[PDB]
Amino acid sequence: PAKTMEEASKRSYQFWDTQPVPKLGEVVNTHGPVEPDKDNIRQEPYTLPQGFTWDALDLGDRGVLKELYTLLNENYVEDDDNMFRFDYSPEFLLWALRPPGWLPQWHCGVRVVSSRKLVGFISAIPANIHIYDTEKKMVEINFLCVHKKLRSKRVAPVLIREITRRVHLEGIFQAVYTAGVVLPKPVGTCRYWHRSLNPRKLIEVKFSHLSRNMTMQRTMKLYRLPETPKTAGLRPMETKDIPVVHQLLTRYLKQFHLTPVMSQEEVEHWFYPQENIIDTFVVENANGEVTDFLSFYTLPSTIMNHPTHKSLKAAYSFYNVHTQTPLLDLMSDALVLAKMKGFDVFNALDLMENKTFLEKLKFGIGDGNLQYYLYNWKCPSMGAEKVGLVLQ
Amino acid sequence: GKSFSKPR
Ligand SMILES: CC(C)(COP(=O)(O)OP(=O)(O)OC[C@H]1O[C@@H](n2cnc3c(N)ncnc32)[C@H](O)[C@@H]1OP(=O)(O)O)[C@@H](O)C(=O)NCCC(=O)NCCS
Ligand SMILES: *C(=O)CCCCCCCCCCCCC
C-alpha cells in the first residue's frame, strides 16, 4: 500500500481499475456518477475461497458482538510502526453500526466453515451526503477487516464487491469511505494532529517523543491545562437540546463541500451523550439559548507488546459548532473536558476550520493522512478545510 | 480514522 500520492502513481491497481472510481492520474472537471445505476443486480453472493462462508452478524446478540470486538481488537488498524492498534469497544461498535436505517445484511462477516471463527468483516450504514451542489443517499463503508492469517489472499476485494452488491440491492449506488492508504482517487486528504493530555504516559509508551530542546518537566508544564472549562454555561447535551443541536449543525455545515445531512433522529443518535462513547457539551447562554456545541468520541488503542502500559485512551474531535463562542475557546474547553475524563491524548483532523486552532492549542502534526473517497461519483477534489464529514 | 497517526 502507498502512503504518498506520488508513490501511488507508480503503483498498478488490479482491483480498483475495475471499479467505477476515477483514475489516480486523471483530473476531474465534471460532477456526477462514474456509471449509470444498474437496474438488475446479481442475486447471488460472491464466491469466497474454499472453507469460508458469509455470515451476517446480529450485533444485538452479545456473543456475536463480542466476536466482532475480538476480530477488530486483534486485526484492525495499526500505526505504521505496529505499536498501537484501535480498540473499539463493543458498545461503541453498536453506536457506529446501528444508527438509524441500519440493515442486518450490511453487517457482513466471513467465517471459517469448520471452526466458525470470525475472520473477516465489512459494514455499510446509510447516510445522506451533500457533495458540492448535490445531495445523495449513499452508504458509509467502515470496519473492513481481514484476519492477519488471511491477508494478501484477495479476500478484501471479495468483501468490497459483496458489500457493493448488498447495497446495490437496496437501490443505493454511491458510497463514501476513508483510508490511510492512497487509492483511486481521493476527493480530499486530511491530516491527523494530536494534543498531549498525559505527556508522561505518551512518552513512556513512545506515542510521542520529547521535543529536541526541552525537558520532561518543561513538556509537562507546556501541556498543563486548567482544572475546569471557562466558557459560561457549558454543560452536557440533554434530550431537550436535540432540536437546537440539529439546527446548529445543519446551518454550520452548509459552508463545507462534503458533509452529512442528518435528520433530527440521526442527530440524537450521533450526539446524545453516552459514557465512554460520545460526549457532547452545549453552551446555554444567559438567555437560556443554546448557541454552540462541542463533541468528541472515545476510541482507545491497544499498546502492543508492552509489559506495563496496555491501553492508550484517546478522544477524537467530532463536530464542533460555534455561533457565539469563539471556536478556539470551545476547543480549549474540549481539551480540559477530555483531560478531566481521563483521556491521554486528544486527536483532531485538519478539516473544517480546525487549522484555525490546532497550532494555537498546542496540537502536534501526525504522521498519518486520512484520505476521503467517493465510490461512483466524479467531482473535483477539495482542500481539507472544505471537508465537513467525520467518520468513526 | 482508517489510519493510526502519531506526532511526526
Ligand atoms: C485492509 C485489509 C482488509 C486488506 O486486506 P489484505 O489481505 O491486506 O488485501 P487483499 O490481498 O485481500 O487485496 C488487496 C486489494 O484490496 C485494496 N485495499 C487494501 N486495503 C484497502 C482498504 N482499507 N480499503 C479499500 N481497499 C483496500 C488494495 O489496494 C488491493 O487492491 P489493488 O490491487 O487495486 O491495489 C487488511 O489489510 C486489514 O484488515 N488491515 C487492518 C484494518 C484496515 O482496514 N486497515 C486499512 C487502513 S487504510
Ligand atoms: C475502511 O474500512 C473503508 C474501506 C472502503 C473499502 C472500499 C469500499 C468501496 C465502496 C463499496 C460500496 C459501494 C456501494 C455502491
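Swiss-Prot numbering applies to chain A: residues 105-496, in that order.
Header entry for method reads X-ray crystallography, 1.9 Å.
Backbone N, Cα and C atoms are what each Cβ position is placed from, and that goes for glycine too.
Swiss-Prot lists A:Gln118, A:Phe119, A:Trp120, A:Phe247, A:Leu248, A:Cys249, A:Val250, A:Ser256, A:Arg258, A:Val259, A:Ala260 with the feature tetradecanoyl-CoA binding site, giving experimental evidence as the kind of evidence. Classification of A:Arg258 (tetradecanoyl-CoA binding site) by DSSP places it in coil, neither helical nor stranded. A sphere of 10 angstroms centred on the C-beta of A:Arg258 (tetradecanoyl-CoA binding site) encloses 11 other C-beta atoms.
The mutagenesis experiment A:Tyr180 to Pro is recorded by Swiss-Prot, whose note states: Abolished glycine- and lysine-myristoyltransferase activities. Non-local neighbourhood of A:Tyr180 (mutagenesis position): A:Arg189, A:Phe190, A:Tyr192, A:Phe247, A:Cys249, each in the same chain, at least six residues away, with C-beta under 8 Å from its C-beta.
Look at A:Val181 (mutagenesis position): DSSP puts it in coil. Under mutagenesis, Swiss-Prot gives A:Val181 to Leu with this note: Reduced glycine N-myristoyltransferase activity.
Using a 10 Å radius centred on the Cβ of A:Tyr192 (mutagenesis position) and all shown protein chains, the other Cβ atoms total 22. One mutagenesis experiment catalogued in Swiss-Prot, A:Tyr192 to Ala, is accompanied by this note: Reduced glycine N-myristoyltransferase activity.
What Swiss-Prot says about the mutagenesis result for A:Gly492 to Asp or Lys is this: Reduced activity. Within 10 Å of the C-beta of A:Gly492 (mutagenesis position) there are 21 other C-beta atoms, taking all protein chains into account. In the three-state DSSP scheme, A:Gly492 (mutagenesis position) falls into the coil class.
Close contacts with ligand 1, defined as a Cβ under 6 Å from any of its atoms, occur at A:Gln118 among the recorded positions A:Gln118, A:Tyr192, A:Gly492. Comment: tetradecanoyl-CoA site residues A:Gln118, A:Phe119, A:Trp120, A:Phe247, A:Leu248, A:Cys249, A:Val250, A:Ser256, A:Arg258, A:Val259, A:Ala260; largest CA to CA distance 22 Å, whole number.
With a cut-off of 6 Å between Cβ and the nearest atom of ligand 2, the recorded positions A:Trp120, A:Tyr180, A:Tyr192, A:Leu248, A:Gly492 reduce to A:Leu248. In sequence order, A:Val181 are the recorded positions among A:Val181, A:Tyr192, A:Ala260 whose C-beta falls under 8 Å from a C-beta of chain B. Long-range Cβ contacts of A:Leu248 (tetradecanoyl-CoA binding site) within its own chain (separation 6+, distance under 8 Å): A:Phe225, A:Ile226, A:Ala260, A:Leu263, A:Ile264.
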